[PDB]
Amino acid sequence: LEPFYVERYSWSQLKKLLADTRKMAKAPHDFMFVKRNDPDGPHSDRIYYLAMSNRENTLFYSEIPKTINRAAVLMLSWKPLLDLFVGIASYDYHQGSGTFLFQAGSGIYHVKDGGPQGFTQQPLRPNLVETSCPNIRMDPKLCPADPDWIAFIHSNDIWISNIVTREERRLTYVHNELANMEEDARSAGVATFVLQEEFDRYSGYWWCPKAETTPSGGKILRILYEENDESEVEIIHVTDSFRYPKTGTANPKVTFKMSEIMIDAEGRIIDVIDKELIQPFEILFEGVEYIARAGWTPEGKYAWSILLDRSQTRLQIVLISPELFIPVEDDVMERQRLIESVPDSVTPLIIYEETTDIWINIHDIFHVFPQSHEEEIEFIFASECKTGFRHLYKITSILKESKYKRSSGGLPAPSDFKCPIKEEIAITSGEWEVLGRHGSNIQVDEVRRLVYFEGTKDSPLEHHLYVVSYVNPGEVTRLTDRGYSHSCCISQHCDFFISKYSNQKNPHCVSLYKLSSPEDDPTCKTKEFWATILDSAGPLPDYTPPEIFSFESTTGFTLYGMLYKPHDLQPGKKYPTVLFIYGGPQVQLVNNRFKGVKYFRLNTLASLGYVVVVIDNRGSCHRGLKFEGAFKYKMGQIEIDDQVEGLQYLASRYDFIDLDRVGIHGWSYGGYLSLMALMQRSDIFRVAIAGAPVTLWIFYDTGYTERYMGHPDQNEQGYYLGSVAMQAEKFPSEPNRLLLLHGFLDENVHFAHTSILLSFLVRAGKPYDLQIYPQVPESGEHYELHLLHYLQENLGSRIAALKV
Amino acid sequence: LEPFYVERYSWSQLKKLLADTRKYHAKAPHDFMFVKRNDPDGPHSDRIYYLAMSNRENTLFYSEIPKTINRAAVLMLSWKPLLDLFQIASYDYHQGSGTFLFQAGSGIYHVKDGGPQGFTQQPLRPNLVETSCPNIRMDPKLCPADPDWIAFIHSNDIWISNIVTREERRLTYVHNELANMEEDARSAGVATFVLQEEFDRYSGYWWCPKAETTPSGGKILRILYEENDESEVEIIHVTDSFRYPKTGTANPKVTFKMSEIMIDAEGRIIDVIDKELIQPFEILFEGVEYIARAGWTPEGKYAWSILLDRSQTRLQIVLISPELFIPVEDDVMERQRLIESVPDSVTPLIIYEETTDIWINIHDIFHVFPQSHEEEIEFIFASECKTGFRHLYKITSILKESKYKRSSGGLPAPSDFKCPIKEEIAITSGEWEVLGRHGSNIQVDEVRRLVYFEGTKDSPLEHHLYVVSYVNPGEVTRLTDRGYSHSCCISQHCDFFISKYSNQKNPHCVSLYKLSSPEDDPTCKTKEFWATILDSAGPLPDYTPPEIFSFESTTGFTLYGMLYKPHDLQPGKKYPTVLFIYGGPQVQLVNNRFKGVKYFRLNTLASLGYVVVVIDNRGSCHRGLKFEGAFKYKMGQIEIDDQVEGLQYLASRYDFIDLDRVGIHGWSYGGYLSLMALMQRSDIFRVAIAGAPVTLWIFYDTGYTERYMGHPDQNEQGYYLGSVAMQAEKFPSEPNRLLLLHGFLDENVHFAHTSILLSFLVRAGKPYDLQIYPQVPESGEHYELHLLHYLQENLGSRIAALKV
Ligand SMILES: *C(=O)C(CC)(CC)C(=O)Nc1cccc(CN2CCN(Cc3ccc(Br)cc3)CC2)c1
Ligand SMILES: *C(=O)C(CC)(CC)C(=O)Nc1cccc(CN2CCN(Cc3ccc(Br)cc3)CC2)c1
């Protein structure tokens, strides 16, 4: 077996090869179905969605016909909703009025369609909500109880504004804009860094969905909101500063607050009264670090919240009445009556609690049914804690009076607020998970008593839509067709669903499917193709996809992988190998989806004469909690074994793989593992190429690394062995093997990780190559050019072998 | 001619090689002072105090100068430690009392020796100057009028302290340590960044050398000081804040202040009166931007200052009477009363003014004789503005009353303060310069009416000590021996001089020389070796020194260079050349000094089989102002021509030079020219290694850049052509030719320079290599290791030749 050598292109030649092969907007999303209610008309519903037609992301609509010509395929035409000459990231809507509310760059706008007014046949002019606020307004939301009232964040304080009457008013006075960030670190209604970046919670205030009518003729509106104090949180810089809770250090001091807003009969604000918790957050919510999720029950009786402890091994779903909040009062004497007056039976209600010895994965599945009984709450939740796979559970919890009393003046023990679990039925089960992250959620048909959900049941390589009864869980019907991975949303009316779908050979496609039942059985569901929303681009003419392989690992698990064979493969020749890797939690690289957009250059590597390989090691997602928990306290230690094992599987199966010329490359956690690969297994990996690597886990934030490695004090050995900067001596003492890539202005994986590794590489007397991208297509073009040229000169070409 | 290729060592072998050649390898005695013993029975005439080292702290030593020597033998002066080790970079001294003052770590200490109290025979214990000041005290100075009083700087304000009574007091209230430096950017008695970095002025206050006695039996002590406001100056951050005046942008607002301190008969402070100039600085000193130097006349009658304009083409010497300062008064009537109280005859006295079409070079030479006439002042100054070479000039200026009167209410016209010149005599002349920087200065013997000075009269490759009369200047006697470059100081008594000397073959020695006259003529001076202070290490066996060469350039100047011939030079073989370079203003690499300490590694390159070349192109110092003025407005445009001309001279003279394997390397301005070399002349230079280079003149400071390039608006093309980051597309599209080296925390040539270059190299599609030193001997050893390997792999070795 002779060694294949890649063509030794010059720098200018390689650049021209990439500019030619290089020569992709956001697919329709955030769908919403509105019924026409016109017996005489041809359409049943109108759908609204956000999409990109190099254009602005904007609102569109399409008409859903009552019947279709089944010999033909219906292409829905995209009608623009807005009359334009930046982008809309998201939008709010209110069914009873037809009111849209959205943000577009610097402005908060509104229009009306599909309400009691009716349906437009032409683009609508966006109506600016006028303001006196100097700076940018963020996170706008319609009040569900009254669509004339919006809310938004301005300079870390909550504001409200009436779109009809032009009235505007600040609700919180927690921050001053002229004051600097070091002295003033408080905020209201805003999710802080860690909750946005590690828990995917972006809003920090929640409109109460119902209005309480006052005897006078007016009404009371409410806003639950978190208030944050980041004073004791660590500060860091980059070429102004921000608050980054480094692992083992302080997270922000949190609490819940209620803004109570009084309006008269004419829609004019009578007064605003900010209210705080009757006892501090630490007392009521013992051991809780993070407010992971929050909201209200359907009728606004209780606020709810999903609460985590610091270690993220204890989760709590807690109901919170508005009666628990009392006015923020100056005078302690006037205040003391307000505390005593609140009854002792009015308590926080921990309606659900669970624990794990691995970690809690937060998700967006949580559905609360209407209250049939004052003493009970009925809801669907998802959890991995019972079986190690995420499954839907229908739960009923009794709302009994707490044994603890506030008049006694004592402090409450852990279990004082626990509610008894009356019922707890498993809706789903098996060796596969329900998806609750990144848009995946449930849709609950309350009439037919069904629940739609996305799952890995048919394969860990494909997401599919399913439906099941929640009253008597039996058969789970798959609604999406096999051979594609899907991403779906279901109409609020539960008679339609849309799927964004693709597989390895075919680019993404968006289609509408009508749902039906047989007359005899409403429980049973069938689907029928209705129309195309976005047609597939067609198979890319010069992109050759990889083959999804697998193998039975010594670890017990099956491990899946992608293999790009070298193009124009000559028999009796062995080829240089490039291992691409991410390998960290919350990500799966290997699945039946189209990879020719993001990972197009893995094809390009195959075209040059490289064997590209991707392998999802233990710790990757969509394989259950036990699979994910394999590296708890052991980040860096187990991942390369999996990668090497899968690499050796392919080597004995395919002798076109040269094991002597193996390179590895990854970004972020992939860069981390690329460095570990060169440190631990230099016998296997000739070159490592680390992009934005994590080199030292004490430099990373609380929410992420404490979940997977615990508090640093309790795991000095795990933090040591998993940090590459504290093991610089283990890198090779020969150059052209280690390449570091990093942006200067990196917000997640700071340049500190790179420069501390560099600082320790200099101590150890070890060689490295470095590239920087100080601020953009230009950087990406240069990265790919430099990367290919590096693999050529130090791995693939004939000079590569002669260099050693 | 066969090409020689260097032996391709591994990274471990090179590290080892460097470690062994380093294994065989301290501040030489400096800041000397001669104190007379005054004992007609003792064996010693003088004791000499000096700062010196032996990896030890730099500390004060003393040595005994004997009245006679054994003239056959050679006397080694033994170093007696003056201080007892603690439970020093500079020092102050009071002759009449024998008081030493110096900062050592956080503390300011004092001891007594060589005064009335006599001479110690053992080390003294340093006495701490006690303080209530929280922060570190800087720049301690003794009041020459009273040795009980010191001044120091603390949190950018001036303080004083009495070392007998322990009274401590704050004189200025200009800065608040609590306030952040965006708000608080004022300082008192401190030289700002540009004046420390580009003019070598470190102190910003000056004690008046005499005390004015009061009627009560007390006295008035005085301190002249500069007050700086840096509010309008540009700020930069480096991984704390910096006030960095970028070229074309604002320098600090400056003024002179005067602090009148009233002391009673028993040495207690009665009062402190802060005093400002009668009219603002801009009115009294029209056109002045920089306070370059300042002090007092010997009798404390006037303050003097050397004032520069922004272009640095006008130098003034002004006398500033203490009568020009009135107290600070917020009250408007009280202040207006004080202006009219000062006579109109009290005026700034511009005793000297010069101009040039090139630039003013600031120096430390300025000597004022005792005032005989109240309307005449006599002084020695040095200047290049007459002949183009720096020479000593004795001047007598007449102190007439100005024509401008403060009562008339107008503003002074630009020459109203200019004194007439009664006499101006050249003490020296010729095609060579007097040295006035980096310790070089004059010593004026006022009895014999001679001036001792250092200069380049015998050669531009050696500094020598000379003496000449200032009354009837004729014969200039060289006092130092040929075949060595010298750095000297003369005893205040003018009967001794010390020389720190070396040459190309011999490491540095420090020897003492006694001065005498023949009995018939005190004007004539002879020298005799007296004793050694520091013995030579001897020629080191490892180190082969370079040969100095010269060539007659086409530009009309002789240009000098150094040549390291390869070690074990083979017949019929051509070797790879490394051109090492600085090539910027104020520096001379090529002279008859020992280069085996700092430039040892140029010898190491010759031991590996490289030809090493150093050439002092036009712009270098020690060749007069015309030679230096070559690149006026044209930095980066002429330097490489001279380098390439000198290299071609050596090539046709020596067949062992391989002109197809030339690399270039340098730091700071040498890194700049290394980039320019690869950009302008890719034909000659294969590889360029640029260390901490200026890539953009608009990012460098005012004091340096505007001196040589003028203001950017006056020189659009020079700034474009001279800034390499503006011309990234002119770099090669072959990799392994450009290596950038930079520290991350550099505060002179900032990382900004490299990061913007990288941005434009990335945007232009050009390859580069990069190494960083995030903060130390480790950094240096890795730099050397990487630099030898980089040249091996990309210029010298066999693989390098194949790699093209
Ligand atoms: C890591 O998680 C972060 C954020 C997602 C943060 C540190 C990161 O930095 N991601 C990041 C940085 C730079 C570029 C990308 C996009 N990435 C590049 C690699 N590409 C595969 C590939 C492209 C070209 C060639 Br040649 C080989 C391989 C996938 C997309 C992400
Ligand atoms: C430039 O003037 C500055 C400040 C003095 C500011 C940018 C500077 O950075 N100087 C600087 C940086 C780093 C190292 C030095 C010391 N310098 C290195 C080169 N050396 C000669 C040499 C050593 C090794 C080899 Br291999 C070849 C040549 C002289 C000392 C200065």
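We number chain A the way Swiss-Prot does; in order, the residues shown are 48-70, 76-105, 108-139, 164-317, 327-862, 869-897.
The header says X-ray crystallography, 2.6 Å.
Every residue, even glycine, has its Cβ placed from backbone N, Cα and C.
Taken straight from Swiss-Prot:
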| type | residues | note |
| --- | --- | --- |
| ACT_SITE | A:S755 | active site, charge relay system |
| ACT_SITE | A:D833 | active site, charge relay system |
| MUTAGEN | A:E275 to K | 13-fold reduction in affinity for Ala-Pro-AFC; no effect on subcellular location |
| MUTAGEN | A:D451 to F | Reduced dimerization and reduced enzyme activity |
| MUTAGEN | A:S755 to A | Abolishes activity; no effect on subcellular location |
| MUTAGEN | A:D788 to A, S or V | Strongly reduced enzyme activity |
| MUTAGEN | A:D788 to E | Loss of enzyme activity. Loss of dimerization |
| MUTAGEN | A:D833 to A | Abolishes activity; no effect on subcellular location |
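Features per Swiss-Prot, on structure.
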residue	record	DSSP class
A:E275	mutagenesis position	helix
A:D451	mutagenesis position	coil
A:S755	mutagenesis position	coil
A:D788	mutagenesis position	strand
A:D833	mutagenesis position	coil
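Taking the C-alpha atom of A:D833 (mutagenesis position) as reference, the shortest distance to any of the mutagenesis positions A:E275, A:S755, A:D788 belongs to A:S755. Between A:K70 and A:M76, the deposited structure omits 5 residues, and the straight-line distance between their CA atoms comes to 12 Å.
In terms of C-alpha distance, the listed mutagenesis positions A:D451, A:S755, A:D788 place A:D788 closest to A:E275 (mutagenesis position). Contact annotation for mutagenesis positions (A:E275, A:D451, A:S755) versus ligand 1: A:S755, each with CB under 6 Å from a ligand atom. Ranking the mutagenesis positions A:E275, A:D788, A:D833 by how many Cβ atoms sit within 10 Å of each one's Cβ puts A:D788 at the top.
The Cβ neighbour count for A:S755 (mutagenesis position), using a 10 Å radius and every protein chain shown, is 18. Annotation: residues between A:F139 and A:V164 (24 in total) lack coordinates; Cα distance 12 Å. Rounded to a whole value, the Cα-Cα separation of A:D788 (mutagenesis position) and A:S755 (mutagenesis position) is 14 Å.
Each residue contributes its Cα atom, and for A:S755 (mutagenesis position) and A:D451 (mutagenesis position) these two points are 25 Å apart. All protein chains considered, the CB of A:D451 (mutagenesis position) has 17 other CB atoms within 10 Å. The distance from the Cα of A:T317 to the Cα of A:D327, across a stretch of 9 residues left out of the model, is 7 Å. In the deposited coordinates, A:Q862 and A:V869 are the last and first modelled residues around 6 missing ones; Cα to Cα they measure 8 Å. Cα atoms of A:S105 and A:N108 lie 8 Å apart, with 2 unmodelled residues in the deposited structure between them.
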